[PDB]
Amino acid sequence: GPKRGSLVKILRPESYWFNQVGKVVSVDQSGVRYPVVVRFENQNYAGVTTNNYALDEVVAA
Amino acid sequence: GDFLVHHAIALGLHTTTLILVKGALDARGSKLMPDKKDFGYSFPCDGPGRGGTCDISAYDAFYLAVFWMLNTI
Amino acid sequence: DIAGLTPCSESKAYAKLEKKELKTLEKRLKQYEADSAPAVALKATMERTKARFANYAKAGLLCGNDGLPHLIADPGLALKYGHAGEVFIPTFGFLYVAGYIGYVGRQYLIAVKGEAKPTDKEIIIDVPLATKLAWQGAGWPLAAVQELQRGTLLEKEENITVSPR
Amino acid sequence: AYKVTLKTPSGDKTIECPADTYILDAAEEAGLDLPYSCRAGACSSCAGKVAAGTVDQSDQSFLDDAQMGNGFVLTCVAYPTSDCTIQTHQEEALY
Amino acid sequence: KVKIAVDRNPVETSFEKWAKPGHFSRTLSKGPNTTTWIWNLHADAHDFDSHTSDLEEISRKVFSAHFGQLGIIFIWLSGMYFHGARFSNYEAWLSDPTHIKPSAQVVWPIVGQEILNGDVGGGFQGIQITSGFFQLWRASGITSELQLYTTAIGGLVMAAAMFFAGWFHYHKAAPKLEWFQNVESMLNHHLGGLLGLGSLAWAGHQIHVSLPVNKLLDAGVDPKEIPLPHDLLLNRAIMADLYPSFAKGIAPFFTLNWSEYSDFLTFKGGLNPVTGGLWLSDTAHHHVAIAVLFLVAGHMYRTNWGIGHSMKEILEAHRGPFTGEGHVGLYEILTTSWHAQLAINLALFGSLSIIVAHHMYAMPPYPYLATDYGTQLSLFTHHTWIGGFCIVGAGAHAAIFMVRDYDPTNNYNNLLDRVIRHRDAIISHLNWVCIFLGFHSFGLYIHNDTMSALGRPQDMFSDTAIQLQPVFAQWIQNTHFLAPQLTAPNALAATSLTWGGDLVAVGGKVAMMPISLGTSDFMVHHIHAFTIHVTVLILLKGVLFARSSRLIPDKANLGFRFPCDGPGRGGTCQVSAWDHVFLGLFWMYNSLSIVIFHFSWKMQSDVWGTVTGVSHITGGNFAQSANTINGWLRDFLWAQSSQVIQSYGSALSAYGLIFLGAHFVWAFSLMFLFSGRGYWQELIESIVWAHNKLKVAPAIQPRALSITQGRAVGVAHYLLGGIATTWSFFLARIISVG
Amino acid sequence: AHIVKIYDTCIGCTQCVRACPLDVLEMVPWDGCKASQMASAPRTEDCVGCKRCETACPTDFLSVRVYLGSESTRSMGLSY
Amino acid sequence: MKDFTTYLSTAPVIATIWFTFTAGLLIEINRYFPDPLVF
Amino acid sequence: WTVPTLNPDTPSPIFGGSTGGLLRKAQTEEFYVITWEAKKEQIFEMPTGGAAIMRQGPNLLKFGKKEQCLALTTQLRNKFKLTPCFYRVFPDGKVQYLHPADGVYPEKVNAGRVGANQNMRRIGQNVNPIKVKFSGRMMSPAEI
Ligand code: CLA
Ligand SMILES: CC1=C(C/C=C(\C)CCC[C@H](C)CCC[C@H](C)CCCC(C)C)C(=O)c2ccccc2C1=O
Ligand code: SF4
Ligand code: SF4
Ligand code: FES
């Protein structure tokens, strides 16, 4: 999928960074349902700044 | 003075309407709670998690709007 | 005149309450010497009162049965009867300074959003950049209308939304 | 970059890890497959044990000071601050 | 082995950390992402237990903190003396303390605050101070505003010294833990030296300065006419003139013939009638007695020689049969928890301040003070409030300790342990007794008002109706009235006129009279008692179950302050001892408001006024209006409201201004009191949508306050509004009517 | 009796199980996540809904979700 | 010294000084030009 | 491993007796008892308040609710690394000395543990309650 460090826009509605952009840390090459690893700069109401994602939930933007 | 009090009345109307519409419309869900509809119109709270859920139901919102209404009348 | 409002430059209650004021003044005044600091202060107070009153009378203020100035709110009416100097110009100056301050605020905000330490510039400030944007902020209205004609003011439909919109 | 000697169940593997890169990320970029799950500093899956050298794991939330004082490290949120030696697959030893 | 143990240059001095927010704590040092960061940063700035774990360093921190505190107080006192010297009519009021109002604050000739510089006498234009600095300085005998000038100057110097002291002791040389722990040494030092010496030096100043100059004051000589104090010290001639004992100097004291010195060590009791102040001879005798007492006291414990005592040893010795280990290990405890000593001192000090105000209005010492009804009332209410707040802070820090420093492993079967055991029965009995008290004491007044509206006053509880006479208090009053006859043969007058007797009049104003006690006063005393018992109830519950409960067996694990444990199992809302002391604040405010109401009305009705008979301010209406709450509201509140509700156009108009403003803010608190931080954050999300809609979001993530923080903001504003409303009302009313 | 549910986002870091003061949770084998571990609630009738699980799940939406239901003496946490 | 400069560039002190400056501005304004009503 | 049984004849640890003790509910509905063997004799804290001393080896304590024993298990397991086994008892005398009774401890994966109540799906994949309408009772969408 997308490259590490690359910038993707998050599209998962239930996500804190929904409708926002993140940075792909990496993507797994195994059979994980959500291989995209994407950091964030602002923290959620939980304070976390990175979440796992399938390929569709993000877009390289 | 009548000018002034009339403007006060308009104010109170707007306040009441504002809180009421906020409560009523966010009932389906919210950024904090997208699944608000899964709790019925009346649920006590989601507790103190995520920084604290206090007075979060639209039922609670109307509950609050009562006071403003009383003040206006 | 308008709405049956007579000028207090003509009204009786105006001079009535003015004289009443001065009467209370001399009453508090009659308990001292002349050179006494309280005495001279009360005298200056009477002076200020009479001067403010002469100014209010010269202003041509319609002042009703209370003799107290009431203000008019219609561009057409104030212009036709010489009463813009009470609402029109004040509102205009206010909106000028307000738009100035808001615009320069957004200017600094954008400048610092174009930074790697947004929180740190939000706490500690760039003094010279602030001064610069302050000096430049006068042309805020022309700049804003330019950006409008370019449509560059507002953010597009990409801000976060709630799940039920 | 810092030389990170990883003492693994497969043997020792010394990798280079930049100051700005998490231990786990560098290990994966070097082709290794270390344990992980949350990748957020909030579990024990990626635990290692520092035998020598130093790390900065300041954003971790799962370990206590005594655990870190004995060398335990959440590799998913740990930066090297020196050449270091880290035994991997240490979750069981934490429990 | 007690000695001095210090560490040199422990802490450096740089403005580096000054540029670093949160450096003191671990997490805050990471910097702000959301807005609560700043709040918590502020909140924990002085939680040195949270800062680190070194007992010694924490001791040094609090040591420097005390240093700075003292410096602040020095600053304040000095500025007071400065403005007294420069912007006051104190010398005029010295020439006439009978018709000049003490005023020391003048304002500037601006948009209209100038009207407030009213006429207080002596051509002065300012604001009447209710502090009583005038009578204070006259009692001390200050004559020339030059003296106050010098005073303020020296205060500036002292403050600077104290702040440097804090700096040095924190960064240059900080003592060591054992040094901080040489407790018996500290006790002996303080107990003897500090108190005894202070009292003795004050007595010396009295004798050689004030008593002569105040003697001449009441003699009537012009203030600018008395010789200077040091001149008096020089010339024993005039001192022997005033009192011939001084002709013999001090050899009589060295011959134990104290009887001769009686000229200035009297035992008159009562007030100087021409002045309304206590007899200065008697005051000096009091203070010298206190001095000798504390001096001989300060030599109780062993420090570096065989003689002395061991606190530990004696406490271990004192144990009873029903009690198990008795008083063992408490030594260990107190040697270890800062909050323990803190809470102790706070409770004691609040109680003190209360007693202080009590005796102060009981037997006013200052010249012509009793006349200044306003000053009396003001200082009294002031110190009462201060004391109550000290009480609740005591409870707070006690619970804090019990959360943090507690350890079972050292206290096996101690007083503490059995308390922890039978706490449930204890608190149960306390509930029951408080409920009974409330019921009876409240229903009394209510049944009175009920019979009233029912036109059956025959069936009320009045001093005329069914009576409840405090036979005890009246019997004791007469007992004190008759005590000097036999239980005090060397006495001239009772310490208070309210024991019985005559009335003292200075300038027509009622200085003091004997006060009777009716069924009304019976009822109000019982009210006060019930309220205080409720307060102690809530506090005791908070402290006893701070660590656990049959509901929360692990409450000790949730920290001292914590919002709740969810809505689960019914709902954990408001379950911290923090919340408990919160509630206690509420009930305390209620209590003390009631008490000051009682005081004010009874004073106005049966004490104060002007002599001619007694032109009592409210003519004793209280006597028959207090039995019924309708009488209360109308005749006290509604009546005395006029002064404040028509004060406009006057220099006192600001009183009604702040009256309404306090109303305002007190209501403002209630939004916090009732609202919900969840709702609030929802609104936050809406408005940040609004902002980002224009790319104007702030970096720091806006966040609704914690439940606790909202509680605190609300309660602070609430108490502020209430106290300010009452304060304004009282001030305006008394300045107008007194 | 309250209701509790597990979702595929369970990264199995067990904090939920680690947080349940009532042992109403447990971990099982799985294959959805790298941990190969899924959270599991076999003793729901003991959950008082104190949700400390929900607090502990680091998952974006909480890999686990509580839903307060009816009330039994154990649900209310009554020892009397 | 630089530490000091940073301490002065800290936020609340800057808010402070700006407010003081503005307030003194307006107070002096009213001093020299008392009683403004129109224009 | 096999399910143990309970021995009512166990020397209970040393404690002076508190007032936060058991109630009617014990004699009426049920009550739990906790079983563990300490390596040595040592003082500890009572979850219901109080300091107590455990004996060497077999030690026994009973309680009504589950959370008491659970917090106590946490305390011992994290402060003294003991592996207690506490049961569920009823006034009938029937035991079930069960509260984490499951071979080992649940905080680790174990073979045989069958998943329960696990929505093998996301959470956003739930349906609007308009569809659970007119059921036999109040039922949440996530109930399905
Ligand atoms: C906020 C709404 C508002 C209201 C309630 C009023 C009220 C009034 N305006 Mg209008 N006016 C307003 C805003 C408003 N104005 C604004 C913002 C402007 C700036 C363009 C004007 C400019 C204006 C002029 C130049 C004149 C009035 C006039 C009047 C008065 C009589 C006409 C009328 O009823 O207009 C109703 C008000 C409105 C329709 C609101 C919209 C205003 C538009 C922009 C212009 C209206 C001009 C008006 C129709 C002129 C009528 C002249 C008359 C002799 C026939 C009346 C007191 C007349 C006057 O002084 O009569 C004594 C007049 O000559 N107004
Ligand atoms: C109104 C209200 C809010 C919303 C209000 C909040 C969070 C306080 C806002 C404080 C200020 C206004 C925000 C900080 C402003 C910054 C300093 C930015 C600079 C502003 C300049 C003017 C200095 C709560 O969050 C809340 C939470 C719990 C119980 C009650 C309430 C409550 O009543
Ligand atoms: S709801 Fe309460 S009992 Fe259930 S898992 Fe969460 S914390 Fe444990
Ligand atoms: S709910 Fe969260 S903490 Fe619990 S097992 Fe699942 S991913 Fe781990
Ligand atoms: S994988 Fe969870 S902490 Fe690293």
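Here chain B follows Swiss-Prot for its numbers: 516-588, in order, are the residues you see.
Heads up, header says this was done by electron microscopy, 4.9 Å.
Cβ atoms here come from the backbone N, Cα and C positions, even for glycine.
Listed features, source Swiss-Prot:
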BINDING   B:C560, B:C569  [4Fe-4S] cluster binding site
MUTAGEN   B:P559 to A or L  Assembles functional PSI. Reaction center is somewhat unstable and interaction with PsaC is impaired. The L mutant is less stable than the A mutant
MUTAGEN   B:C560 to H  Loss of PSI assembly and function
MUTAGEN   B:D561 to N  Loss of PSI assembly and function
MUTAGEN   B:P563 to L  Assembles functional PSI. Reaction center is somewhat unstable and interaction with PsaC is impaired
MUTAGEN   B:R565 to E  Loss of PSI assembly and function
_Within a 10 Å radius around the Cβ, which one of these mutagenesis positions has the most neighbouring Cβ atoms: B:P559, B:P563?_
B:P563
*When you measure from the Cβ of B:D561 (mutagenesis position), how many other Cβ atoms are you left with inside 10 Å?*
23
_Can you give me the Cα-Cα distance between B:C569 ([4Fe-4S] cluster binding site) and B:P559 (mutagenesis position) in Å, rounded to a whole number?_
9
*Which mutagenesis positions among B:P559, B:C560, B:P563, B:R565 have a Cβ sitting under 8 Å from any chain E Cβ?*
B:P559, B:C560, B:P563
_Least Cβ-crowded entry, counting other Cβ within 10 Å, from the recorded positions listed as B:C560, B:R565, B:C569_ = B:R565
_Cα-Cα, whole number of Å: B:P559 (mutagenesis position) versus B:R565 (mutagenesis position)?_
16
*Near-A candidates in B:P559, B:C560, B:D561, B:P563, B:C569, the recorded positions, by Cβ under 8 Å*: none
